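Colleague: Okay, here's the structure, questions in a sec.
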Protein chains: 2
Amino acid sequence: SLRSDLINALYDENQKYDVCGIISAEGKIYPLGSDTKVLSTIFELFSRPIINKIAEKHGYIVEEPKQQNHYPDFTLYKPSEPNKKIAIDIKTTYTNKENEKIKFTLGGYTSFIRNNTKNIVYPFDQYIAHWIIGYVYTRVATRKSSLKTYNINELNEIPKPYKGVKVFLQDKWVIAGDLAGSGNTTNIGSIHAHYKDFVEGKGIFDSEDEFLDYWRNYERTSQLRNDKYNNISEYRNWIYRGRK
Amino acid sequence: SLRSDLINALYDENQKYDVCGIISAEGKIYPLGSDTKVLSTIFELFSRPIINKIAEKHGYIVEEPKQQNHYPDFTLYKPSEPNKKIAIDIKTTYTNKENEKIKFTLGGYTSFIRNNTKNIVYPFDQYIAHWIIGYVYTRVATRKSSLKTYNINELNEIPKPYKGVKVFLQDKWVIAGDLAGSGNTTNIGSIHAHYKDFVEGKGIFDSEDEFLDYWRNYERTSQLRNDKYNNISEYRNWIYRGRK
DNA sequence: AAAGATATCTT
DNA sequence: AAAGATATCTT
């Protein structure tokens, strides 16, 4: 399927290539910084061609946001089925060592999930799937990346800004957690687990209906949450109480 | 000076070179995206080697943040003048048509400007200067040809995501304005003006002390600013009455 | 964890 | 404009 072909291409492209810099029109190469700010941008751009290739093979149109600050990164759809849209978002996080637990910010919980047309390319109700491409890289110990420029023949001299990169494709709901991913920018939080758990889809929600209801009624602060719910267990008690 | 040389090199490099995409170790080139998240990253990486070169020429050490959530992008200083550090932050914004009015977000007003060691590489009182390297680009919409990978031989064929990049070098306080640059993330707002206004330093503050006093006492919301001050005229009246 | 930092944009 | 969106990290 589209999903299995995209997953396979992602693992293979990741297995084969390693990004190492930005290239100017003159052939001058500038090395990459070591933080997520740089690497999320790079992983996003890296995936573009792959997604586009696999989508075309399945007959899906690929559309990126025309407005900045609009989810998702890629919108896949066939023209004959406008309400069967697939949303693909690319997320990145790091590890200091290969086998440590990670977590992702999975998007706002107050935008398009509470308001159908808020901060989204197409109305939220036209999407039948919300996929997360997650990239997890192990930080290089070095905190002083190259401050010089390179030419095309020196490509293999350019320090790689990561020790290793891992990638996965998974439904948003499946890897969603019950603790916010951010405070002032109110983001859904993912589970806090090993890479394996994301691939395997070992979440905490019983279903997507439950994930969306949880995040749609989650209060923004501790104070407001303390009289309602702060976690999945409290939420299920809240349901039993009659949503009050 | 360090400042004249730095700006001369940035300005020279800007007018001769153009970034095209990310390159891998295997030689595959990946086109760039058309938005500020991508372009801010690129312009940061593009500027790194220039800053290091000019800094080295004046005997200055260049230090980048060891922690991710830390200002500034670059800390310049001679070991003989530890308390005369120079902070450099690179900011980017866009324009839809060459030479429209622009504005930047100039860092928080609730971190290092109110707390000496909050979110800053070195105590704020060790810096005698805070410079902004500002990049302005004219946005260009993505087309089919940016969705595929390119080889080194097609470098010049890759479609650029921007048009007419402009760059300036100025003190933070000089281009600082009197309205917040953002709400929930509480940033100082720059003046809202043409590119030449930034270069020439046509800001609203009369001194750096006034800049700092204004932003140190600026309330976070409209409700709280209603009784204090919302702009420079109100601030100066507040000052005239005795800070009340 | 919760809350608020990092940079910038939209409505 | 003010307010809260876009992604992610720190503490």
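Chain B is numbered as in Swiss-Prot, which gives 2-245 for the residues shown.
Heads up, header says this was done by X-ray crystallography, 2.0 Å.
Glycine residues also receive a Cβ, built from the backbone N, Cα and C atoms like all the rest.
According to Swiss-Prot, the record shows the following:
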| type | residues | note |
| --- | --- | --- |
| BINDING | B:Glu45, B:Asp74 | Mg(2+) 2 binding site |
| MUTAGEN | B:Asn70 to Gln | Decrease in activity |
| MUTAGEN | B:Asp74 to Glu | Decrease in activity |
| ACT_SITE | B:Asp74 | active site |
| MUTAGEN | B:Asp90 to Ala, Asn, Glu or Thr | Loss of activity |
| ACT_SITE | B:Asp90 | active site |
| ACT_SITE | B:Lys92 | active site |
| MUTAGEN | B:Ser183 to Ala or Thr | Decrease in activity |
| MUTAGEN | B:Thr187 to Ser or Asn | No loss of activity |
Colleague: Cβ within less than 8 Å of a chain A Cβ is the test here; which of the recorded positions B:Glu45, B:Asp74, B:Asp90 meet it?
Modeller: B:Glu45
Colleague: Do you know offhand how many angstrom separate B:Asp90 (mutagenesis position) and B:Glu45 (Mg(2+) 2 binding site) by C-alpha?
Modeller: 9
Colleague: Quick one: give me the count of other CB atoms within 10 A of the CB of B:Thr187 (mutagenesis position).
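Modeller: Excluding its own Cβ, the number within 10 Å is 18.
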Colleague: Can you give me the same-chain residues 6 or more apart in sequence from B:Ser183 (mutagenesis position) with a CB-CB distance under 8 Å?
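Modeller: When sequence neighbours closer than 6 are ignored, B:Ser183 (mutagenesis position) has B:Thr106, B:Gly190 within Cβ distance under 8 Å.
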Colleague: Spatial neighbours of B:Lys92 (active site) among the recorded positions B:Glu45, B:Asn70, B:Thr187, defined as Cα within 10 A: which are they?
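Modeller: B:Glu45, listed in sequence order.
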Colleague: Which one is it, among the mutagenesis positions B:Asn70, B:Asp74, B:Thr187, that lies nearest to B:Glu45 (Mg(2+) 2 binding site) by Cα separation?
Modeller: B:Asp74
Colleague: Around B:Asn70 (mutagenesis position), which residues of its chain at least 6 apart sit with Cβ under 8 Å of its Cβ?
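Modeller: Counting only residues 6 or more apart in sequence, the Cβ neighbours of B:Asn70 (mutagenesis position) under 8 Å are B:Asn120.
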Colleague: So, three-state DSSP: helix, strand or coil for B:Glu45 (Mg(2+) 2 binding site)?
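Modeller: Once the DSSP labels are grouped into three classes, B:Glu45 (Mg(2+) 2 binding site) ends up as helix.
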Colleague: Under a criterion of Cβ-Cβ distance under 8 Å and sequence separation of at least 6, what residues of the same chain contact B:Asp74 (mutagenesis position)?
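Modeller: Those within reach of B:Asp74 (mutagenesis position), by Cβ under 8 Å and sequence separation of 6 or more, are B:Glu45, B:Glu65, B:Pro66, B:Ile89, B:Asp90, B:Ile91.
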Colleague: Using CB atoms and a 10 A radius, I'd like the single residue among the recorded positions B:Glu45, B:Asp90 with the highest neighbour count.
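Modeller: The residue with the most neighbouring Cβ atoms within 10 Å is B:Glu45.
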Colleague: What does DSSP assign B:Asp90 (mutagenesis position), in three states?
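Modeller: Strand, per DSSP.
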Colleague: Using DSSP reduced to three states, classify B:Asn70 (mutagenesis position) as helix, strand or coil.
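Modeller: In three-state terms, B:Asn70 (mutagenesis position) counts as coil.
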